[PDB]
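Here's the structure, in structure tokens; my notes come after.
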Amino acid sequence: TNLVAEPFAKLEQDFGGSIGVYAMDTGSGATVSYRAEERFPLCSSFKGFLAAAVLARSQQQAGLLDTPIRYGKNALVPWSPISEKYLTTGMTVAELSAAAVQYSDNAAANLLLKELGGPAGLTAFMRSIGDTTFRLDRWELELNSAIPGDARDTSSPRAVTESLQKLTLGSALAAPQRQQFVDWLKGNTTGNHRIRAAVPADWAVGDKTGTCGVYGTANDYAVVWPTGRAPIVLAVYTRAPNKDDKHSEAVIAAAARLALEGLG
Ligand SMILES: *C(=O)/C=C/N[C@@H](C(=O)O)[C@](C)(C(=O)OCC(N)=O)[SH](O)O
């Protein structure tokens, strides 16, 4: 029997779907795991890893992050609030990366994907840091279909957490790039009702959300700095069997609370 898992099972049953959780205390090595190795759609949460891949490239290409990109209207797609705002201005690669992470800006994400060689290029980056689970197959907006049983554009909560740890706390990026990634995540604006709602108010959090919406599919991953202690890395993903099943932010927050409670 798995007593630790029981509250998660009750939560997903009330939600009407499946919840996947993995949390790591980087100080002690303690973990909390629930469906941690099952695949869930990434949805917009891929944009955090996208920004990390761009940062990695920026290490070998002088001034890449500072480079202005003068895109046109043809680059814009729905939910591109920052890209639309700066259309008449242009944006640097750093500004596009921050917009993709902090506002889930779609045009910015597609522009950066282009720079990396598309979804296959981002997947190759993830393989290069040892993530064999992550796959991105499509661009915005198509990658958000979240069809049950479709492995396209998916990862697992465990692989997401492991990769997030390597990029934000480990050595996958050079230190100034690691710090930029953390700072972008810390400035996210879309996650106030997810992992952030589960964390004591005095603890710093960097996160990236995803919300396919269809098939009850939404998620969040985060690095959490409890004031005195080593950081925690965690991922919470959901899905449900029917197209019109609603996602729930409250369920993601509740799962995150259980994960923090269950950690040593
Ligand atoms: C990331 O989680 C974004 C999810 N939904 C976005 C998107 O697809 O980028 C939209 C809000 C959306 O409508 O979902 C896609 C769709 N075809 O329905 S758009 O408006 O940016």
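All residue numbers given for chain A refer to Swiss-Prot; the residues shown span 26-289 in order.
Header entry for method reads X-ray crystallography, 1.3 Å.
Using N, Cα and C of the backbone, Cβ positions are placed for all residues, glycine too.
For the recorded site, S69 (active site, nucleophile), the DSSP three-state label reads helix. Remark: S69 (active site, nucleophile) has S129, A134, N169, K233, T234, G235, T236 as non-local neighbours, by Cβ distance under 8 Å and separation of at least 6 in sequence. What Swiss-Prot lists as active site, nucleophile is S69, and the listing cites experimental evidence.
In sequence order, the list of same-chain residues 6 or more apart from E167 (active site, proton acceptor) whose Cβ falls under 8 Å from its Cβ is empty. Here Swiss-Prot flags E167 as active site, proton acceptor.
In the three-state DSSP assignment, the secondary structure recorded for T234 (beta-lactam binding site) is strand. Residues or ranges marked as beta-lactam binding site by Swiss-Prot on the basis of experimental evidence: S69, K72, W104, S129, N131, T234, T236.
Here the residue is the original one, while Swiss-Prot reports the published mutagenesis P103 to R with the comment Increases catalytic efficiency about 40-fold with respect to ceftazidime and reduces catalytic efficiency about 10-fold with respect to nitrocefin; when associated with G-239. Around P103 (mutagenesis position), taking its Cβ as the centre, 9 other Cβ atoms fall within 10 Å, counting all chains.
Packing around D178 (mutagenesis position) is summarised by its Cβ count: 25 other Cβ atoms lie within 10 angstroms of its Cβ, all protein chains included. Recorded in Swiss-Prot as a mutagenesis result, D178 to N carries the remark: Reduces thermal stability of protein.
Sequence-distant neighbours of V239 (mutagenesis position) (same chain, 6+ apart, CB under 8 A from its CB) are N169, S170, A171, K268, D269. In Swiss-Prot, a mutagenesis experiment is listed as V239 to G, annotated with the note Increases catalytic efficiency about 40-fold with respect to ceftazidime and reduces catalytic efficiency about 10-fold with respect to nitrocefin; when associated with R-103.
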Entries of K72, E167, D178, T234, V239 (recorded positions) sitting next to ligand 1, with Cβ under 6 Å as the cut-off: none
Check: same-chain CB within 8 A of beta-lactam site center, minus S69, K72, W104, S129, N131, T234, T236: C68, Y128, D130, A134, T215, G235
Candidate recorded positions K72, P103, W104, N131, pick with smallest Cα gap to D178 (mutagenesis position): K72
Span of the beta-lactam site, taken as the largest CA to CA distance across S69, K72, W104, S129, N131, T234, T236 (Å, rounded to a whole number): 14
